[PDB]
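The block underneath contains the structure these notes are about, expressed in structure tokens.
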Amino acid sequence: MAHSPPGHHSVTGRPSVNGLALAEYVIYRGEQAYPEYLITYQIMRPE
Amino acid sequence: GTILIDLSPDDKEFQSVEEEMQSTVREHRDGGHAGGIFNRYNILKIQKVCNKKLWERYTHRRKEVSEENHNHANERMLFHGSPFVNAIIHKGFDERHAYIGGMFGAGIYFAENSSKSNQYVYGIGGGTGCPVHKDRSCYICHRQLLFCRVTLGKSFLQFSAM
Ligand SMILES: COc1cccc2c(=O)[nH]c(-c3ccc(C)cc3)nc12
Ligand SMILES: [Zn+2]
């Protein structure tokens, strides 16, 4: 696993071309996330 | 150890998580290649994940980060899709769960778009899709995503051409 940028604890990846795309985030220590909910689902075929 | 507690669909907590899933679906530039073709989900179950040890590991680090960032943890709720979901809920996140080739570095990746995380349920690029049908757009087989508490602290902003 890489290290965070110096002085930082994560990276925010922000799409600059697709205006409807939301951000993606990267952490470099597993201790900075807790798996709070487990969601079971199917994708639905569009009608 | 981890225990999983089912939420009732009549519970506001269930309904809030479902709405976060459904409202953050978007179209993807691969036309559905990795995650499938869909505009919405059928939510089958939502479980709360309870592990005292993992929670304490998380809150200890959150406190360290908050103090380094002038009393601001910058904590978010974000999606995570992974072929290692079964391992993560029991053992917690660690380096085995990182995306080594990710475009923002070798680290563990989370999304605001549920549909972005859905692209990783069957592996990077959707792998070969579901085990039973080898279909990245399978409408039959059940999938799992995590909705996670994530401490960002001071976050480096990287614009990306995506
Ligand atoms: C660019 O990678 C991602 C962006 C946003 C969300 C995720 C995400 O939810 N999971 C993974 C991912 C990638 C590789 C492996 C092995 C596991 C998860 N990558 C993501
Ligand atoms: Zn299938």
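Numbering of chain B is taken from Swiss-Prot, so the residues present carry the numbers 952-1113, in order.
Cβ from N, Cα, C; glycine included.
In this view, B:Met1054 (mutagenesis position) is surrounded by 13 other Cβ atoms within 10 Å of its Cβ, with every protein chain counted. What Swiss-Prot says about the mutagenesis result for B:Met1054 to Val is this: Loss of activity.
Long-range C-beta contacts of B:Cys1092 (Zn(2+) binding site), restricted to its own chain and to partners at least six residues apart, with a cutoff below 8 Å, comprise B:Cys1081, B:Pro1082, B:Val1083, B:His1084, B:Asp1086. Residues or ranges marked as Zn(2+) binding site in Swiss-Prot (evidence: similarity to another entry): B:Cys1081, B:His1084, B:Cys1089, B:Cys1092.
Note: the Cα of B:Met1054 (mutagenesis position) and the Cα of B:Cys1089 (Zn(2+) binding site) are spaced 27 Å from each other.
In this structure, B:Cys1081, B:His1084 are the recorded positions from B:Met1054, B:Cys1081, B:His1084 whose C-beta falls under 6 Å of some atom of ligand 2. Within 8 Å of the centroid of the Cβ atoms of B:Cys1081, B:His1084, B:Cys1089, B:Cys1092, where the record puts Zn(2+), the same chain has further Cβ atoms from B:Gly1080, B:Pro1082, B:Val1083, B:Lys1085, B:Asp1086, B:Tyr1090, B:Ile1091.
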